[PDB]
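One structure is given below, represented as structure tokens, and several questions about it will come after.
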Amino acid sequence: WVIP
Amino acid sequence: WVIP
Amino acid sequence: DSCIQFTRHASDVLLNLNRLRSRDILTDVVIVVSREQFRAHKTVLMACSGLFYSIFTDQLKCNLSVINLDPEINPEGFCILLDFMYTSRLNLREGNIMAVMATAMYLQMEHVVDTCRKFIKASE
Amino acid sequence: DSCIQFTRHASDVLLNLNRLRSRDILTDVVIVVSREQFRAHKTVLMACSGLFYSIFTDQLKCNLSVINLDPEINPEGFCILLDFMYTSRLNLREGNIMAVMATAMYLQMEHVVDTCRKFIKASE
Ligand SMILES: N#Cc1c(Cl)ncnc1Nc1ccc2c(c1)CC(=O)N2
Ligand SMILES: N#Cc1c(Cl)ncnc1Nc1ccc2c(c1)CC(=O)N2
Ligand SMILES: [Cl-]
Ligand SMILES: [Cl-]
Ligand SMILES: [Cl-]
Ligand SMILES: [Cl-]
């Protein structure tokens, strides 16, 4: 999971 | 396009 | 093999599947979550959820145009997860995390359940 | 928005759509290319090809279960492009590049046409  |  | 790969292809396919959903193009099922209804593509639901994969591979249920979810399922939680299926983006907030996690457990979406557990553990 | 994103989601969706195709699950169209037939999902075809997007948004053609391509279309070229649609991987070889490029032009798959043009220009 990432900060888009 | 890339070499996968 | 000796194939070449187009990096953005999977993301572009998903973007188009979401555009079709927004325009209600070739949607083949309505998911009913208490008073709310959500139109979708059976194949996308199956590709994202262990529960839908099970339902639409069933010889009788594969032909249904309406699927009613358990009355304990929160419509907003379902909406957030349906958006995630079509975009890879999860709108996870303090006010919805419990509903999102419970819905992801029911839908059998392991990666969502995992990030919800991690965000909860960090706040305790 | 304040969303989080699952990097591998689009790739995982596409992998599952390909698995459904391989098992002939919820495929809703057969593409006929001379003596050969290819089963697929209308939504995936539309999401990858300007030609299929046009065909399946047509009020009459959207309901067809069989689509016959132009007799000039090479079945192997079509097979290579259908595999690309479901995997992001293009099996481009000296022996098939002309057929693949002509099929991609017909199907309106601009990124494939672009790499074929580049590979051809490099060999001249
Ligand atoms: N459609 C399809 C499909 C196929 Cl073909 N093969 C394997 N899994 C498929 N989908 C599916 C099954 C289980 C789970 C998910 C998706 C996400 C998750 O957390 N569990
Ligand atoms: N399905 C869908 C779709 C939608 Cl909803 N919006 C916009 N394009 C869509 N698909 C589509 C249209 C034109 C082209 C491609 C795909 C690849 C390409 O080279 N040209
Ligand atoms: Cl029904
Ligand atoms: Cl997931
Ligand atoms: Cl027909
Ligand atoms: Cl393309």
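Throughout, chain D uses Swiss-Prot numbering, with the displayed residues spanning 6-129 in order.
Structure determined by X-ray crystallography, 1.7 Å.
Placed from the backbone N, Cα and C atoms, the Cβ positions cover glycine too.
Heads up, here are the entries from Swiss-Prot:
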DOMAIN    D:32-99  domain 'BTB'
MUTAGEN   D:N21 to K  Abolishes interaction with NCOR2 and HDAC2, no effect on interaction with CTBP1 and transcriptional autoinhibition; when associated with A-116 and 376-Q--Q-379
MUTAGEN   D:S59 to A  Abolished ubiquitination by the SCF(FBXL17) complex
MUTAGEN   D:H116 to A  Abolishes interaction with NCOR2 and HDAC2, no effect on interaction with CTBP1 and transcriptional autoinhibition; when associated with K-21 and 376-Q--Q-379
A 10 Å Cβ contact count, applied to the mutagenesis positions D:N21, D:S59: which residue has the minimum?
D:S59
Give the distance between the Cα atoms of D:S59 (mutagenesis position) and D:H116 (mutagenesis position), rounded to the nearest whole Å.
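Here the two Cα atoms lie 18 Å apart.
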Sort the residues of the domain 'BTB' (D:32-99) into helix, strand and coil with DSSP and give the three counts.
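For the domain 'BTB' (D:32-99), the helix, strand and coil counts are 31 helix, 15 strand, 22 coil.
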